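Chemist: Sharing a structure here in structure tokens format.
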Amino acid sequence: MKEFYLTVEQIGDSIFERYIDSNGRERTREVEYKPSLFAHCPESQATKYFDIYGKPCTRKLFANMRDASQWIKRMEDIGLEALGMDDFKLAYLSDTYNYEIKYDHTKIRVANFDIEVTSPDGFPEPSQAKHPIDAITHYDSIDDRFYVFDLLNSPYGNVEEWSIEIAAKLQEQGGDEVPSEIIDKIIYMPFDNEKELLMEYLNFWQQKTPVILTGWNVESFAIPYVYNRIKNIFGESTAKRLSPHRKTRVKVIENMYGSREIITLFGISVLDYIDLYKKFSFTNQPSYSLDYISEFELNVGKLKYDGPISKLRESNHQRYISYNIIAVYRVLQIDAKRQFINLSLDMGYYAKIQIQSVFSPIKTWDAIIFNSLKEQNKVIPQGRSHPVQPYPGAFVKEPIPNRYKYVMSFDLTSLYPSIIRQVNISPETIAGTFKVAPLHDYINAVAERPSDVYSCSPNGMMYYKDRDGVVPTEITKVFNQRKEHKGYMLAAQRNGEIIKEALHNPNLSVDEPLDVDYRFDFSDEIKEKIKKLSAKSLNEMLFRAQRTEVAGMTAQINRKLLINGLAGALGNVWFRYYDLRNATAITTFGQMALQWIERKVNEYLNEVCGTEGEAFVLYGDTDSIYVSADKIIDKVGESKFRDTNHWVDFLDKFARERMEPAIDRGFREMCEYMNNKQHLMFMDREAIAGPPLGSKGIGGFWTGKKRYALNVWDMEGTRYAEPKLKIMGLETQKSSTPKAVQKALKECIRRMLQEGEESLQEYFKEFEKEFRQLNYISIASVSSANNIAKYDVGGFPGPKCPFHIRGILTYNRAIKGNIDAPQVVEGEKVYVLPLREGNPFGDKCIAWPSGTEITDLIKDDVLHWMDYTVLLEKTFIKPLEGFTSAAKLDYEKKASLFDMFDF
DNA sequence: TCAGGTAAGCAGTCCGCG
DNA sequence: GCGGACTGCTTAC
Ligand SMILES: Nc1ccn([C@H]2C[C@H](O)[C@@H](COP(=O)(O)OP(=O)(O)OP(=O)(O)O)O2)c(=O)n1
Ligand SMILES: [Ca+2]
Ligand SMILES: [Ca+2]
Ligand SMILES: [Ca+2]
Ligand SMILES: [Ca+2]
Ligand SMILES: [Ca+2]
């Protein structure tokens, strides 16, 4: 077995490394690593080090790391470039692990924990840590055990021991329903005092020192609280035992509105699961409480308790501890699904970085590129200071707002990375510039050919064609990994649809799910067996298929994020290879590609339809085109089709056999025009959309840029058992839109697209009639809340006060002088409700923390003064009016001469 | 909201628009 | 009332 690092730190002139040795044991070592840096030289031909531009360099080997850093300073004082990896631990890892790291996750100690702290006077601030820690549950991945540390005696109450027997029981037996599958994995330790609890926890920590430390808000709450509480009680040296190297640092985290403090534990990699989720889940949520996210991800019920959490330990210590345990498990369950820890380890070891650096695409790419170049004895340039400057991005076509009955979409594969590879865009491949014409001249192929020697982008940049740049080389490797995982994801998706189809005809038998790999398309034999299965077995298979799809999605979408992040890093001032010429070369080439192919598709379809100057491409954004297919369908005639699937098959064939070849030819011509290194503009059919055959559905509509809805039957080769609504940008997709309103608007859209005007009018009438019954949370708006202080003038709205902030100030006056009332946290999200004229709150709206019930102090008054009329017009009617006007439809039946008779 | 990028939509404030 | 300038917040890509 090859060795692999666990953590790496620089402390003074020493590297501290925890690692798994060749025998599979965890070890720690201190290494007086001597770094090398580089300087340009005339020079001797006997040097083997060259910078990325091929200029010779001499290697300077330093007695220690502090000397290397001081040399970098002097080179700045002199005014000369100091070359090489200035983050010495990355250099250390590169030297020590000079091969593709093969890691064994079963040897990596992954800990997730959660603490409880009873506090009668508001939120227990981690910086103060003035209240006892009264529960800790710490799950260890190697032991596969939940270690529970329970405080029985506190200034806030003495309690009895937690009972595992009651914990296991149904809530209907008076129990806590701790999942039976973890009951035998709980190791319960009660303590008669907090000093002994904390001393034992530290001893335990020493024995089972986390490598990866996770949980929910551990970086912002649990770690700082534990550290500071131990500091308060025992002193600093004891608190630093949370670090395997006894080194910690208060770190100030800054943003534009203010700052906060965290504790850096040297020799541990903290991956707070809230931040993993925010980065990798590709959701935007109304609330990020563990309860809310658990319900969203796992469909588990809210953990129910009576009274405030500040009195939960005293009133029901049994439930208090059970819910602490369950909280830790819910994070494990989310990870079992989303696999963000796996992803982080995968990417971290690939790049050869501290695992926690996966949060930084810039740090990730710096290490990948450094390691690649080092292999060639090439020397990386010094990072430089650059002023932040705006630069142009993608093209978006202005659509004509309308209904669109039949639509086929086409999309470029991994556009920006494909552009980088096609054009050969890299720091070291810049060949020069050419004289640019207006972009429209390149789009229309009337501008002079930029170069007969070099590979070009319409921003005026030229690149070498003799060899691949390091950016193209390394981006290709990750692109290839992404493609493999996307393949598994789509197969799992297709397999899921086979199971859905079979669920129409389930067998009345007792059987088991098939043991299959959902990452590969089901064979004919598997399909035959599926048709013979019970509903229970099919549903279990569907769950597993959907879990496989989620696993593939995590692996693929985040590799996509990383590669797109390299294109973005070229436009970030902190990136070692920051260059607006390269960043703009990518974006400007993309603008041309989209508009180039729009023209080619229009020309092609006008030719096949025998028309002149008709717009077949109705819309496009960045790298996709949406093509009106009404004329194609009408050329055979709707009456000629047996069913919906029949015209779907037909459009699918037309897209693949006629349109994609035309698109390919168009892009090959563009490649030769720009004299690019390799043709990589691959534009495949994405969606096939239309109304059900024989229906009055409108199929799709656009209201404007980034705002459209389509009834989709096939997506990237997945033929759905039921048509799928693809809605982009509209209020149904916005976290700010109330939950019940998202749901109602989506149904309005479904009816528009699938059923027609009359169906839409029927639903609207009913929703308008009944909406006042809806639960207040489901009809509250949601917003992030920044600069509460800025707009606060003696508890009242200052000039230009945003609506949601006004709501917070209303709330703040209403709960004033109440220490136990939930506080709105700056930078987090709130529910917002409008209030009727003459309410006791003294203003037109109120806001409270999102994901929560509003305090019982004011709940009744809020419910009584809720402005349902304003709520409805603003969140429901106004957006619907936008949808319907765009689609040339009415949500309310217009009067006609026909109505009425029947006397 | 510490942590790659730009384009661009809508809510709301403030106030003009004879 | 609607739009323009502007802030705030949110999506699409
Ligand atoms: N978060 C994002 C998403 C998009 N884009 C840019 C880079 C993409 O290449 C391009 C098109 O976005 P897509 O969503 O269509 O994604 P890709 O084309 O990269 O991947 P694919 O279509 O293969 O899934 O827009 C970006 O810079 N950052
Ligand atoms: Ca808790
Ligand atoms: Ca794409
Ligand atoms: Ca595709
Ligand atoms: Ca069957
Ligand atoms: Ca796209």
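For this deposited structure, the header notes the method as X-ray crystallography, 2.0 Å.
Placement of Cβ uses the backbone N, Cα and C atoms for every residue, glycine included.
Reproduced below are the annotations present in Swiss-Prot:
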type	residues	note
BINDING	A:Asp411, A:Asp623	Mg(2+) 3 binding site
BINDING	A:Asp411, A:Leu412, A:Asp623	Mg(2+) 4 binding site
BINDING	A:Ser414, A:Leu415, A:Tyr416, A:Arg482, A:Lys560	substrate binding site
MUTAGEN	A:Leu415 to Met	No effect on base selectivity
MUTAGEN	A:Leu415 to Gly or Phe	Increased misinsertion, increased mismatch extension and inefficient proofreading
MUTAGEN	A:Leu415 to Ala or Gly	Decreases base selectivity by several hundred fold
MUTAGEN	A:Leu561 to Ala	No effect on the ability to recognize damaged DNA. Increase in probability of nucleotide incorporation
MUTAGEN	A:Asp621 to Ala	Drastic decrease in the efficiency of incorporation of dGMP
MUTAGEN	A:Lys706 to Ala	Almost complete loss of polymerase activity
MUTAGEN	A:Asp714 to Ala	Complete loss of viral replication
Chemist: Can you figure out which of A:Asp411, A:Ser414, A:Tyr416 (the binding-site residues) comes closest in space to A:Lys706 (mutagenesis position), comparing Cα atoms?
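Modeler: Smallest Cα separation from A:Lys706 (mutagenesis position) among A:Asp411, A:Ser414, A:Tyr416: A:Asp411.
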Chemist: Check the DSSP secondary structure of A:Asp623 (Mg(2+) 3 binding site), expressed as helix, strand or coil.
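Modeler: The residue in question, A:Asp623 (Mg(2+) 3 binding site), is coil (DSSP, three-state).
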Chemist: Among A:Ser414, A:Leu415, A:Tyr416, A:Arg482, A:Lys560, which the record lists as binding substrate, how far apart in Å are the two most distant Cα atoms?
Modeler: 14
Chemist: Fill in the CA-CA distance, A:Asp621 (mutagenesis position) to A:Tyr416 (substrate binding site), as an integer in Å.
Modeler: 13
Chemist: Cβ within 8 Å of the Mg(2+) 4 site centroid (A:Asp411, A:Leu412, A:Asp623 excluded): which residues?
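Modeler: Those within range, site residues removed, are A:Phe410, A:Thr413, A:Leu415, A:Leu594, A:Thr622, A:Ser624, A:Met683.
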Chemist: Determine, to the nearest whole angstrom, how far the Cα atom of A:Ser414 (substrate binding site) is from the Cα atom of A:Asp714 (mutagenesis position).
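Modeler: If we compare the Cα positions of A:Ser414 (substrate binding site) and A:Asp714 (mutagenesis position), the gap is 20 Å.
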Chemist: Can you grab the distance from A:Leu412 (Mg(2+) 4 binding site) over to A:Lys560 (substrate binding site)? Cα atoms, rounded to a whole Å.
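Modeler: Cα to Cα, A:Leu412 (Mg(2+) 4 binding site) and A:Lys560 (substrate binding site) are separated by 13 Å.
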Chemist: Do you know offhand how many angstrom separate A:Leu561 (mutagenesis position) and A:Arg482 (substrate binding site) by C-alpha?
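Modeler: Computed Cα spacing between A:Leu561 (mutagenesis position) and A:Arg482 (substrate binding site) is 10 Å.
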Chemist: Just the recorded positions from A:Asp411, A:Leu415, A:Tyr416, A:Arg482, A:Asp621 whose C-beta lies under 6 Å from any atom of ligand 4, please, or none if there are none.
Modeler: A:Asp411
Chemist: Might you list, by sequence position, any residue in that chain lying six or more from A:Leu415 (mutagenesis position) with a Cβ less than 8 Å away from its Cβ?
Modeler: A:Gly590, A:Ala593, A:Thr622, A:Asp623
Chemist: Within 10 Å of the Cβ of A:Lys706 (mutagenesis position), how many other Cβ atoms can you find? Include all protein chains, please.
Modeler: 13
Chemist: Starting from the substrate site formed by A:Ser414, A:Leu415, A:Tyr416, A:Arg482, A:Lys560, give every other residue of that chain whose CB sits within 8 Å of the mean position of their CB atoms, in sequence order.
Modeler: A:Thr413, A:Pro417, A:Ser418, A:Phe479, A:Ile563, A:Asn564
Chemist: On a simple 10 Å Cβ count over all chains shown, which one of the recorded positions A:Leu412, A:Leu561 is most densely packed?
Modeler: A:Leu412
Chemist: State the Cα to Cα distance, in Å, between A:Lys560 (substrate binding site) and A:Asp411 (Mg(2+) 3 binding site), rounded to an integer.
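Modeler: Approximately 15 Å lies between the Cα of A:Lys560 (substrate binding site) and that of A:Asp411 (Mg(2+) 3 binding site).
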Chemist: Give the distance between the Cα atoms of A:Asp714 (mutagenesis position) and A:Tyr416 (substrate binding site), rounded to the nearest whole Å.
Modeler: 25
